[PDB]
Amino acid sequence: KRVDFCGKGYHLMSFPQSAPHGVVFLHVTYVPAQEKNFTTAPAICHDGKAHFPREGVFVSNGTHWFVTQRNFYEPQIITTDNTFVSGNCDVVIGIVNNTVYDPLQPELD
Amino acid sequence: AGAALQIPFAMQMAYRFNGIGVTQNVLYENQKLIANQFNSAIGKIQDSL
Ligand SMILES: *[C@@H]1O[C@H](CO)[C@@H](O[C@@H]2O[C@H](CO)[C@@H](O)[C@H](O)[C@H]2NC(C)=O)[C@H](O)[C@H]1NC(C)=O
Ligand SMILES: *[C@@H]1O[C@H](CO)[C@@H](O[C@@H]2O[C@H](CO)[C@@H](O)[C@H](O)[C@H]2NC(C)=O)[C@H](O)[C@H]1NC(C)=O
Ligand SMILES: *[C@@H]1O[C@H](CO)[C@@H](O[C@@H]2O[C@H](CO)[C@@H](O)[C@H](O)[C@H]2NC(C)=O)[C@H](O)[C@H]1NC(C)=O
Ligand SMILES: *[C@@H]1O[C@H](CO)[C@@H](O[C@@H]2O[C@H](CO)[C@@H](O)[C@H](O)[C@H]2NC(C)=O)[C@H](O)[C@H]1NC(C)=O
Ligand SMILES: *[C@@H]1O[C@H](CO)[C@@H](O)[C@H](O)[C@H]1NC(C)=O
């Protein structure tokens, strides 16, 4: 996890080869590509409660809000298993209104 | 690690709080105090210099 100790990018793995009086390291790394821009927010307010992502960031495609993982764009809908709650929505700078979906009660019809 | 991708600075500070074991609500609920403390700490360096 040391930055730039094993090449440029996120180190995946490395292979050694012998040279005359030396060694050659072939570093395999992961390099992110083809980014898009989005709107973002730190928390989400629902029922007077602030919701934070468990892992990921809240992003908006223009009209809807999703959670994604931070390094590869893979959007999902914001549920109570995606997030955790802390406090009320009066203290966070930049909080946004949206609905956080519960699975249990629409299972219970 | 590649191309520069923008992110707002308080959200970068929250990632970094996660990286030491503190949840990020602890940053967002203290943002103003944390920024005051950083500013006083930076203002103390030029005084010693
Ligand atoms: C943002 O993504 C959503 C996808 O959830 C698009 O909204 C539509 O949402 C309904 C119900 O959620 C789906 O049945 C549709 O298939 C979605 N797409 C369309 C084209 O109707 C929404 O269009 C996206 N917004 C932008 C600006 O890209
Ligand atoms: C990001 O910065 C913009 C300014 O560029 C902020 O927008 C202003 O919001 C205030 C309310 O606090 C309004 O009174 C101003 O009229 C807005 N200005 C513009 C140019 O839109 C925005 O609130 C900031 N975002 C956050 C999360 O603080
Ligand atoms: C997000 O939703 C909340 C919930 O209603 C909004 O809070 C209201 O804000 C208006 C204007 O600031 C007040 O007149 C109401 O009294 C508030 N309602 C409650 C129940 O407190 C909040 O304004 C919404 N945020 C945005 C940006 O529209
Ligand atoms: C955590 O520590 C900080 C000290 O940096 C406290 O904030 C200070 O509180 C004193 C009260 O004695 C104020 O006079 C200062 O102005 C505060 N500093 C800043 C930068 O706001 C804070 O109260 C402490 N929190 C708790 C829960 O004890
Ligand atoms: C994102 O938008 C900015 C302008 O706000 C633009 O300069 C940048 O090239 C865009 N990047 C992508 C991936 O769309």
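Sequence positions for chain A are given in Swiss-Prot numbering; the residues included correspond to 1038-1146, in order.
If you check the header, you will see the structure was determined by electron microscopy, 3.2 Å.
A Cβ is built for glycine as well, from the same backbone N, Cα and C atoms used for every other residue.
Over in Swiss-Prot, the protein carries these features:
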type    : residues         : note
VARIANT : A:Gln1071 to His : In strain: Kappa/B.1.617.1
VARIANT : A:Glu1092 to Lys : In strain: Theta/P.3
VARIANT : A:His1101 to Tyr : In strain: Theta/P.3
VARIANT : A:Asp1118 to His : In strain: Alpha/B.1.1.7
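All protein chains included, A:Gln1071 (variant position) registers 6 other Cβ atoms within 10 Å of its own Cβ. When the variant positions A:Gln1071, A:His1101, A:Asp1118 are compared by Cα distance to A:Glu1092 (variant position), the shortest distance belongs to A:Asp1118. In this structure the alpha carbons, written CA, of A:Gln1071 (variant position) and A:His1101 (variant position) are 22 Å apart. For ligand 3, no neighbouring variant positions occur among A:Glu1092, A:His1101, A:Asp1118, by Cβ distance under 6 Å. Distance between Cα atoms for A:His1101 (variant position) and A:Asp1118 (variant position): 18 Å, as a whole number. Long-range neighbours of A:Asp1118 (variant position) (same chain, six or more residues apart, CB within less than 8 Å of its CB): A:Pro1140. With a 10 A radius on its CB, A:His1101 (variant position) counts 11 other CB atoms from all the protein chains.
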